[PDB]
Amino acid sequence: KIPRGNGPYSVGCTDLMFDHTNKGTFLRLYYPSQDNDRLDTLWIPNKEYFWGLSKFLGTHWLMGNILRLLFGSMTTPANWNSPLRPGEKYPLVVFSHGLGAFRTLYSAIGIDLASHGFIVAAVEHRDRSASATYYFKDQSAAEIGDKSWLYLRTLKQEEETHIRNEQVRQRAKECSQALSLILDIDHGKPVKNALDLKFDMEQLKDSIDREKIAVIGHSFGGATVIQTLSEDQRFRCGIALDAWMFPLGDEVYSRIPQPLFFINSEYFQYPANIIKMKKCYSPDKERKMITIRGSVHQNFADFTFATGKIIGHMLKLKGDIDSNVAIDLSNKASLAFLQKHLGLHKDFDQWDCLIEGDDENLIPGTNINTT
Ligand SMILES: NS(=O)(=O)c1ccccc1
Ligand SMILES: [Cl-]
Ligand SMILES: [Mg+2]
């Protein structure tokens, strides 16, 4: 199972699409909830994501059907369309997904932050980095729910520098636009959700702690973090989970005044990537980095929870470390880092020693040698 949150808040989940176009915002919101008696959230909600995951994997098109038979009914422990818990302003996290992922594959992170009192807006990127995503051609196509699908772009070796950079910049824009949509709803903008979902967005009016905004993402998402903080100062700190540094322009490195936290797997990282992380460091800037012992790249996404230990380990969904213990360190270190650089009046500073990598399942900085 994808773990329930460790915080005291009940967790709710809904989807938001505004506007309906390939240029709109698409997000999955995880939020502190009033009620705990709702239907659980369907983890992968459309057959077309399974198709896209199969194209991402480069497997035979029949793997789409297999993946759908195995996982098409799986849920995650968030209350679908639960009323938002009133009477409190919540800090905001914008979450960016990896290459070949989509908005629903980081519920372990999104549920755990929500259980501690954040709203999480996990964006669905329309930059063709997602396995699949969808939008509506126009108001008519939106009305009748005639979904148009967009599938992952396969790149040639020549296309990589140029297209990965064009996409990380779209990702940054999608993070800022998602932020503006949430901030406008918090004001009280009369947003009509493109999806016919029974969660009134008017709930979120005056519910965002507007000074306490952060950007978190895994992999391509980790590079999205860095690009976003460089172009949008409304974000006050970033956390890059096993960031894939390749998409970033050489210009961005010296252009991040915000606090930034690198949380790395043991077995994903390599000299080229670590050097790019080190190009982010200056004595004037706050930087922190840890490595989770025994961990793999997939430890940060929900497929680490989707199978048994033996199959998991075999497919590199799991590492030498227990997945629950792994996500636990990443989420608790994130929480203490957020409290510190957002100025939260919570108890997350109980995990400050994780920021420093002070655990037996933690390495301070990196294992990777860069000389
Ligand atoms: N590449 S990634 O972001 O690690 C990823 C994780 C889970 C599913 C698909 C992709
Ligand atoms: Cl790995
Ligand atoms: Mg900007």
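By Swiss-Prot numbering, chain A shows 55-425, in order.
Positions of Cβ are set from backbone N, Cα and C atoms, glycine also.
Per Swiss-Prot, these features apply:
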- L116 to A: Reduces the association with LDL particles (MUTAGEN)
- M117 to A: Reduces the association with LDL particles (MUTAGEN)
- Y205 to A: Impairs the association with LDL particles (MUTAGEN)
- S273: active site, nucleophile (ACT_SITE)
- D286 to N: Diminishes activity (MUTAGEN)
- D296 to A: Loss of activity (MUTAGEN)
- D296: active site, charge relay system (ACT_SITE)
- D304 to A: No change in activity (MUTAGEN)
- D338 to A: Activity is higher than wild-type (MUTAGEN)
- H351: active site, charge relay system (ACT_SITE)
- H367 to N: Reduces the association with HDL particles (MUTAGEN)
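Taking the features listed in Swiss-Prot, we show where each one sits on the structure.
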| residue | record | Cβ within 10 Å |
| --- | --- | --- |
| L116 | mutagenesis position | 9 |
| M117 | mutagenesis position | 16 |
| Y205 | mutagenesis position | 15 |
| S273 | active site, nucleophile | 24 |
| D286 | mutagenesis position | 19 |
| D296 | mutagenesis position | 29 |
| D304 | mutagenesis position | 8 |
| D338 | mutagenesis position | 5 |
| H351 | active site, charge relay system | 22 |
| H367 | mutagenesis position | 14 |
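Proximity note: of the listed recorded positions (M117, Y205, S273, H351), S273, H351 have a CA within 10 Å of the CA of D296 (mutagenesis position), given in sequence order. Among the recorded positions listed (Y205, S273, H367), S273 has its Cα nearest to the Cα of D338 (mutagenesis position). Between the C-alpha atoms of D304 (mutagenesis position) and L116 (mutagenesis position), the distance comes to 41 Å.
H367 (mutagenesis position) sits 12 Å from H351 (active site, charge relay system), counting Cα to Cα. Ligand 2 lies within reach of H351 from the recorded positions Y205, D338, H351, judged by a C-beta closer than 6 angstroms to any of its atoms. Taking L116, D286, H351 as the recorded positions under consideration, the smallest Cα distance to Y205 (mutagenesis position) is found for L116. A strand conformation is recorded for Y205 (mutagenesis position) in the three-state DSSP classification. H351 (active site, charge relay system) and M117 (mutagenesis position) are 22 Å apart (CA-CA, integer value). Cα of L116 (mutagenesis position) to Cα of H351 (active site, charge relay system): a span of 26 Å. Ligand 3 lies within reach of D286 from the recorded positions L116, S273, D286, judged by a C-beta closer than 6 angstroms to any of its atoms.
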